[PDB]
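What follows is a set of notes on a single structure, which appears directly below.
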Number of protein chains: 4
Amino acid sequence: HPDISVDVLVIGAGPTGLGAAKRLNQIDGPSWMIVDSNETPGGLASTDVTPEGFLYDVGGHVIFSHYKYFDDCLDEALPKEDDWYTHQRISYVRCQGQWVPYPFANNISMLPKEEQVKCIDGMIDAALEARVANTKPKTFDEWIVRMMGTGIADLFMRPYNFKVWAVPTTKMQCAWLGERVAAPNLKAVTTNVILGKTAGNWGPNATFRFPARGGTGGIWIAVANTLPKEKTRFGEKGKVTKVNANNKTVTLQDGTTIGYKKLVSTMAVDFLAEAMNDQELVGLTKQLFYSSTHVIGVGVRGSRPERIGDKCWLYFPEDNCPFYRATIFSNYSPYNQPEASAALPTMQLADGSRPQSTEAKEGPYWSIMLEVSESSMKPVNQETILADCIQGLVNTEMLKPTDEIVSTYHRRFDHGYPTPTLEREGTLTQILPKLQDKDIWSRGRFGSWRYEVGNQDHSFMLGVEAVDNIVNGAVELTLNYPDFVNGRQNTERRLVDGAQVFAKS
Amino acid sequence: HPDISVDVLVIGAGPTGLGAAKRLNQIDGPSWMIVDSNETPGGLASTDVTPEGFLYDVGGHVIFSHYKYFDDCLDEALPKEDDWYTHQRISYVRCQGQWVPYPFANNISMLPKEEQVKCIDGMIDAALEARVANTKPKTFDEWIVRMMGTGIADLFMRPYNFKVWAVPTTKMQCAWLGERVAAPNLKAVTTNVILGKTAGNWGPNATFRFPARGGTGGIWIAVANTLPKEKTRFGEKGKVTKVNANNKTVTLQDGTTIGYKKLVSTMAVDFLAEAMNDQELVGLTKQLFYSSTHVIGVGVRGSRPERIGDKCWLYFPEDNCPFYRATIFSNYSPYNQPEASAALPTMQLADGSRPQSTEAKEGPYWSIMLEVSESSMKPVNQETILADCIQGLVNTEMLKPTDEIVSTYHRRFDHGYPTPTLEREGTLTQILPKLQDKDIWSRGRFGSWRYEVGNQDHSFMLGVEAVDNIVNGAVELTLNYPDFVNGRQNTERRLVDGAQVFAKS
Amino acid sequence: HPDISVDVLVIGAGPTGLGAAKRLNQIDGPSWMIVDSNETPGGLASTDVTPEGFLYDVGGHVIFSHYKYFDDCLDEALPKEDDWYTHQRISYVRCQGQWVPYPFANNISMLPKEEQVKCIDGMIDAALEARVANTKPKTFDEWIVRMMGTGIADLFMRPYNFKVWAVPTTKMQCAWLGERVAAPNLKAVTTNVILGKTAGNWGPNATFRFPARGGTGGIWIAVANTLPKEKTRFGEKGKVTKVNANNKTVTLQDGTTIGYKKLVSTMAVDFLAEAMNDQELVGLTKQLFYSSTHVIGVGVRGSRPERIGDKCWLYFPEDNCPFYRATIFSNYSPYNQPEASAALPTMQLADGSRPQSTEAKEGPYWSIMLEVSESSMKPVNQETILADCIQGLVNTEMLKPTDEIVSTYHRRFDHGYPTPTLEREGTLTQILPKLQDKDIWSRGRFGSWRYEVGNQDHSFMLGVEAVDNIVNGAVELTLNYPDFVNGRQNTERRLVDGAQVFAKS
Amino acid sequence: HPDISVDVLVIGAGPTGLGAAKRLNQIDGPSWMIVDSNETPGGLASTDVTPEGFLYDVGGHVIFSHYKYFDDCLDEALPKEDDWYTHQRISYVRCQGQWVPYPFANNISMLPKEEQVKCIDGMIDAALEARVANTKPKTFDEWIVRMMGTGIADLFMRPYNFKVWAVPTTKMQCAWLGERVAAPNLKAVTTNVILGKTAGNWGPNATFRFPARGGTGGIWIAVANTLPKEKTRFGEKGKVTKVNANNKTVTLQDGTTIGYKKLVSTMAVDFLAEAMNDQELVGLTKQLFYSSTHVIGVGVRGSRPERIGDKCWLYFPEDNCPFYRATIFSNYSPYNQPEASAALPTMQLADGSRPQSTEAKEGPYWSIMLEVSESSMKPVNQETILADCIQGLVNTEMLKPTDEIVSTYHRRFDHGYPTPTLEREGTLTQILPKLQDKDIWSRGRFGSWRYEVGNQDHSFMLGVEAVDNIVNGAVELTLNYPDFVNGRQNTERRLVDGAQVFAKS
């Protein structure tokens, strides 16, 4: 007999596992338990802080919720209006010395005219081909060239996506992008070119809310806090080391055994296979591809520069910086960095030189968060990546040579992106049913490895829906039909359903 | 203070209401109750029997299930292997003196060569048009022509569908036929023409199962019998006459009042509007279109004729008979008609003449079940329809003039088919949200009026999913996404879910 | 026995008949004669002069030669370099206050942006349709919209061609336009819009030459002067009044009868039918359509205005002037108007007011030649057309209200344009073969009535080729294959052929 | 000074040269003469006879005339009705044991149903592709597949045309096939398949006439006979050995020199280049490609077999015989072979055995003429090709094993077909204008190397039009515009033109 026995055991207290926990807690039927090797819940949706007081998420984390259930749990966790800041979804593409509003294609009127001609000629070809197309694109690259034409593809989506995915666009599928036809919006693009118009896809109704304190990680700490503490096991005491799928027994690092009837596992599925000592699953999960993410944080002295303004996140297709995305993390909340009265010495100037003075000086401070991808196909010199990022900031005119850097952060996350390679689905439909047949629901960004449902809300709901499938025979919609959940407002499932209402009466 | 109070009240014990009841009974959380104006459950899936012992469904009722849940409940209701007979899905189109195997298009080698040429030429036109098509068809009629071409459209699907829907194909939408592209399989069609090949779309795996006894109606009687009787109220005592949406009160014919928190209504939504005395909903619901169904049954003396053979249901595009569909109901179960030793007098010959002898003679017997549609655009003379059907049987060579008719059946069903008119969705999306706002789940073939999810399994699941939405926050997938539920085997929801397993333990 | 007998009789000494004459003269085989009712050869390629000394062709006459033979004869007629002036083919479309360089489509960057959007959008539509097109346009109008898209068509070619042809574009055929596919050069148009480029289709390559003296009419006088005088009969003495096709006799005004073996007739073919007293032909030729041409000439005092500059001819689609084309005729030759030292009183100012002084003042002078079309679908008020034209000049900002007019000219030419109606070919293919069966080669702008081979060089060559057909069995390429002769350099036929080289030896 | 001086010298007296000579003779202006290395005129349109009295053309020669002028000269040469036999243009394709009426595609109902399916499927693909095609086919092979689809291409035109051209279809251009769009008549082909219909493209109005005597060669003997003998020089005395283009002097084998002003050379242009000792031209003409033609003739004892019947020529795609075409030459004239009373011993049986006796037996006789192509890409074993051909005749069931062969014939013609390779036009534009600039009109099947204008009428008219260009400035339409002359009836040029009519007065 194992030390602990529960009906449903949840491994991992990132958004997915917490989703499973929250749903189990709401249903209040089967016994359950959640474990995490980290004392602090949140996983990749956690937040670090430098010794100088600058917070950094694991790269740009902007919430767009497809589900009311997710909203319910965030509202429960952080119920006060001052728990959040609301911002417009402002993003630009750095291109040829300019900040081009996203979407790129609608804003190429900013480029030299001769280049616009190349862009529009390419999109005309694509439109004419789209007109007689009777096949779907088979690769991410084909998809891009059909949508954008060669010229526009080459300027942004092709080089940008290699910098993101750390694999060539030709090596990825495109089903993950959705069911919409791969055909250019020629009229809209040439209209903006003709009008000399620029326009971002944001405004008063295109917004996101961000936690006032604790970064994105503050949400998941707060969400976790609503769970009965005794049913949680976070820290070294909750690190899973072995999974015995045949005995339905999990062994933790401290030797604790937990027997389960159903397992919801949210650790990366390649790690799950290893913990299972299942050589066949190890082989299969090794066929999956993923990139690592280097997060670089730079804390800068000064009031926010006008050139930066209300920018939130920023895309970098070009070669003059190693990062694919930058986030103005100080715009997300005033508590993402020290108050102006905080005294901090300058560590370096953005041009890499030593500061004139060693002396601690006051703020205000602002803050840049950078992401750099790495894979077997795109190595990263870890030793120079911080300095390369900082030079990248200078090259892109995000920082002046003289800007004073008062804090730096760098951390590598080995499992950063699950790659939608051409081979992903062929592999996953071998892995996930095999685990399913052992009553293991492997779910989450790396639990089930599908980037198109890999955000915080998707993840959360993958855990929720796994539990719902386990308990109430629900369809795992997020898992198996990304286009479905992403194409609608999911309003049916609530933190308080009829069940809880009828039971209280 | 009403006579009865329940959490969830179900109006109607056709498949939809029984689905609601079955799921409610399984969940065994919220209190619930089901009423029906008929002492016998089954609604349009019920079965009549003539004084001579010939059973008739409400027209051809053949089950194809999209749900394991539905399968679970039928297996529970009728668990013996001899509770069912299995048949291949054998259907034919009557056309120019011939029984043409379905699908029609794949079998036009049976038509005159000159006609084949016209058919193939039309389909060539359609194939070439489809190659450069960039719009969806907007009407049922466009859909048909784009799929078949003019020649083939005119032979079968155009005139057939008028005889079914009692409206022109040009007045119906085509979204209900699903997401499949309106394109011809020119190759398949020409290939069978060239080979002089015929091929039906059935075989050892294209089957259905039919109840051994009591016709289709026997399923729903058996299913209802699994419910706690004290929670059922069937007969004049169960007839709803008033629904007060604002007080959440239902009044029955005998004066009994029922209080509900949530209402699952499976009566025709235009009747619900009337029962609610809601003038706005009344106005909106009579904007919905429907046809009535005349079911005509003909019991015939003799062993099954060779010309009939294993035929199950039959399509009649031509105007030499009033019915659109015929079912060889005696093929579905030997118990749909009297045993061979039973003595019955001959009522008339198929050509309308009197029999030579009035004496009762033995069988064996076979049975034809016919459907005639009626609408404001297609009146039916109730006084002559039986005679006209029987003449139609002779005209189509199903009966010889000499065949001995020993039983007739005719019944008009007011609400037969909810019509997928162009205006249906515009109307429904005004009606269902208003009912929803009042905590009324109006669901079913006429509860929610969508033919494409109008079969017994859909209906059953509409009830089930409505309950699941009310209780567990489930998406009503059958209701809102016909294409989704019809394009998969829905396997997640079972008659025994995890919740009941964990509860028993 | 007729007064004169010749092998080949040529009626008419416009370019066509002179073509026939020149070729007959060169061949110097069969006997021949040429007659004209006019003492001055040239037909519609003649030139008038006003009492003030301003020359006007019959509307804008610009030579583009497709034939070496035509060049040979022109070189023989006017051999000196100073017999000619060379100019670039400079033309503009007057549109919304702007002189838009021809071709119109390539210069819409001069229009308001919002209009460029509509134009480009329409041409995108046309481009996308053209990609899947599998039929030829049936009408001029369809041809235009397929080439240009709606927006661009509506701006220039649609309203312009109605003002030219005096019939709707929907009533004309489009074969006459040539074999080029009716498809938009979207890329060229969008490219120039993006670049803000304006470009006319002219330069040092694209030139025409114009006679130094006597206007276009000076050419044909000089060509006619190369003919043996005694074989010509020009004036009232040469006016044909009757053709007896059955007797092969022509009767002149003065009573002179001419017998011929073959007749090359270049008068309008409807007049020919009348002269033949052939009622069948009269019937047929009355079914042909043609517009009349009003030529309005305006002599203006002053050096050439800067706004006019090197402009040659000008198109006017818009409704603020009655003319469809204007020619800066003073740009074609300094001898088209009096020298600067010539003194002329001011007749009126352009706004219609009287001049302050009635005295003769010196120049220099420039000159505008306008064309207004007339037909039964488009009446012209002869009494007001001059004044309306002059108002048009002000409206289009060709003339300032203050500009001094020193000469006016108006003349109506009954047969101006042979109209490429939908019906034209059906009618002509009935007329010409009947004339052919009587050894009558009816040829020329109204001899054979085909605009697409209706210029001076085509006309000349129609006569040349008729004679070559008559004598040498040559194919009448210009007559029957406009596309052929217009799509190539016709260099084989020379004014000195091998036959004359070998003969002289 | 040369021995002879003429205005125009014509080299070669096949149809091309004779054409030039006829037109020169008719014009009767410039002095001229015509030479040939052969005593008998006719070139590749000549006829041989075996010692046993069997005539053979140089392979199948069937006249289809596009020109009245050619008709006039043939009528002049052979004016009597009994100088000619008229036959319907009856041809078949040998395929899978069947004689399939030409055109093949319209007659594939003769093939097995499974072949029909493959054919129609392939043509459906071609039809769908042609619906969106917007490029011309670049090669002969692309043209075939686009017209026919794969199945049909593979059965006839692909393998047949390799057997003809002795180069792969992928190595040839397709412009020579004319300007008709490369698209299938799917409807017509499937219609005949559906109906089980066969139909040859012949009838009472699809005929050819063949000379009663002397085979095709009889025509050109007769045409040449109409020329003044003293202007001809045929035989060793007329063999050109040297052409000095700079001196305009030609040297014959016997030392005779002929000065000319214009040269019409109809010898193969590569031969001309050698005769000119012009290394540049030799190099260019060596880039041209041509195939050699082996003509095999077989004389057979017996009345014409029923299986043969009225067949005229026959196509052989299949690899069970070396020849690409057979001609039932005995059907063309009864004087192509000996009369029935002629006694001839049997030389061999068709199975290859040498017969019993040397007894000369009587007829009647029939006759087969075969063509086998050869090139550097397709060698022919000259020593065995006769025997291989005869075996082919047995394999294709043209001869029974026991059929008695009484005459054999085999001759290799070095220049047989001028190949429309991809490179042909590029090379000819470097050759023919260079010759032109030296006043050399190189014309004819190998004079100008264009197969699409390479028949007897084309060749004749290339000569005629060359003279007409030389003397009268005519367009060389057949040379430069094969589509033009082949798409019309050329009626204008006659053996008696107006010039001669007028002159005789």
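Heads up, chain C uses Swiss-Prot numbers, so what you see runs 3-507.
Placed from the backbone N, Cα and C atoms, the Cβ positions cover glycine too.
Per Swiss-Prot, the feature FAD binding site maps to C:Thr18, C:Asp38, C:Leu46, C:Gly61, C:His63, C:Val242, C:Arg327, C:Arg447, C:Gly456, C:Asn457, C:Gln458, C:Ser461; the stated evidence is experimental evidence. Taking Cβ-Cβ distances under 8 Å and a sequence separation of 6 or more, the neighbours of C:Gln458 (FAD binding site) in its chain are C:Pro17, C:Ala47, C:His63, C:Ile65, C:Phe72, C:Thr218, C:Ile221.
Remark: C:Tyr317 (NADPH binding site) has C:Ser93, C:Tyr94, C:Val95, C:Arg96, C:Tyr104, C:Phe158, C:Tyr162, C:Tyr326, C:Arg327 as non-local neighbours, by Cβ distance under 8 Å and separation of at least 6 in sequence. Residues annotated as NADPH binding site in Swiss-Prot: C:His68, C:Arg91, C:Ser93, C:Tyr104, C:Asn203, C:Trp315, C:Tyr317, C:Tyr419, C:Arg447, C:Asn457, C:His460.
Secondary structure from DSSP puts C:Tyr419 (NADH binding site) in a beta strand. Among the features that Swiss-Prot reports, NADH binding site is placed at C:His68, C:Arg91, C:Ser93, C:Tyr419, C:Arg447, C:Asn457, with the record citing experimental evidence.
In the three-state DSSP assignment, the secondary structure recorded for C:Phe66 (mutagenesis position) is coil. In Swiss-Prot, the entry for mutagenesis C:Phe66 to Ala states: Lowers the catalytic efficiency. The structure shown retains the original residue.
Of all the Cβ atoms in the protein chains shown, 17 others lie within 10 Å of the Cβ of C:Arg91 (mutagenesis position). What Swiss-Prot says about the mutagenesis result for C:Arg91 to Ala is this: Lowers the catalytic efficiency by a factor of 125.
DSSP assigns C:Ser93 (mutagenesis position) to a strand in the three-state reduction. According to Swiss-Prot, the mutagenesis experiment C:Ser93 to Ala carries the annotation: Lowers the catalytic efficiency by a factor of 14.
The annotation that Swiss-Prot gives for the mutagenesis experiment C:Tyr104 to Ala reads: Lowers the catalytic efficiency. Look at C:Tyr104 (mutagenesis position): DSSP puts it in coil.
In the three-state DSSP classification, C:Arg182 (mutagenesis position) falls within coil. Experimental mutagenesis at this site is recorded by Swiss-Prot as C:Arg182 to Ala, annotated: Lowers the UDP-galactopyranose binding.
Experimental mutagenesis at this site is recorded by Swiss-Prot as C:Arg182 to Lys, annotated: Lowers the catalytic efficiency. When other Cβ atoms within 10 Å of the Cβ of C:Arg182 (mutagenesis position) are tallied across all protein chains shown, the result is 10.
Looking at Swiss-Prot, the entry for mutagenesis of C:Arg327 to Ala says: Abolishes the catalytic activity.
The mutagenesis experiment C:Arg447 to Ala is recorded by Swiss-Prot, whose note states: Lowers the catalytic efficiency by a factor of 2000. Long-range Cβ proximity for C:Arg447 (mutagenesis position), meaning a same-chain Cβ under 8 A and a gap of 6 or more residues, is found for C:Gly16, C:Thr18, C:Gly45, C:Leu46, C:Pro420, C:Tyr453, C:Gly456, C:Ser461.
Calculated from their C-alpha atoms, the gap between C:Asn203 (NADPH binding site) and C:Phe66 (mutagenesis position) amounts to 14 Å. On a Cα basis, C:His460 (NADPH binding site) lies 20 Å away from C:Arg182 (mutagenesis position). When the alpha carbons of C:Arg91 (mutagenesis position) and C:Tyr419 (NADH binding site) are compared, the span between them is 22 angstrom.
Of the residues the record lists as binding NADPH, namely C:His68, C:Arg91, C:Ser93, C:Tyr104, C:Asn203, C:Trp315, C:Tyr317, C:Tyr419, C:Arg447, C:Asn457, C:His460, the two whose Cα atoms sit farthest apart are 27 Å from each other. In the three-state DSSP scheme, C:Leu46 (FAD binding site) is classed as helix. Residues C:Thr18, C:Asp38, C:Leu46, C:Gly61, C:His63, C:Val242, C:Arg327, C:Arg447, C:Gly456, C:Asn457, C:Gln458, C:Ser461 are recorded as binding FAD; their most distant pair of Cα atoms lies 33 Å apart.
Looking at C:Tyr419 (NADH binding site) and C:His460 (NADPH binding site), their Cα atoms lie 14 Å from each other. Separating the Cα atoms of C:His68 (NADPH binding site) and C:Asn457 (NADH binding site) is a whole-number distance of 10 Å. All protein chains shown were included, and the count of other CB atoms within 10 Å of the CB of C:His68 (NADPH binding site) stands at 20. Annotation note: C:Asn457 (NADH binding site) sits in a coil segment as assigned by DSSP.
C:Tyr317 (NADPH binding site) falls within a strand when secondary structure is assigned with DSSP.
Between C:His460 (NADPH binding site) and C:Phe66 (mutagenesis position), the C-alpha separation comes to 10 Å. Sequence-distant neighbours of C:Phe66 (mutagenesis position) (same chain, six or more apart, CB under 8 Å from its CB) are C:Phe210, C:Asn457, C:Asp459, listed in sequence order. Put plainly, the recorded positions C:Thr18, C:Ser93, C:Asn203, C:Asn457 were compared by Cβ crowding within 10 Å, and the winner is C:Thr18. Cβ-based neighbour count (10 Å, all protein chains) for C:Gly456 (FAD binding site) stands at 20. The sparsest Cβ neighbourhood within 10 Å, among the listed recorded positions (C:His63, C:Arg327, C:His460), is found at C:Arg327.
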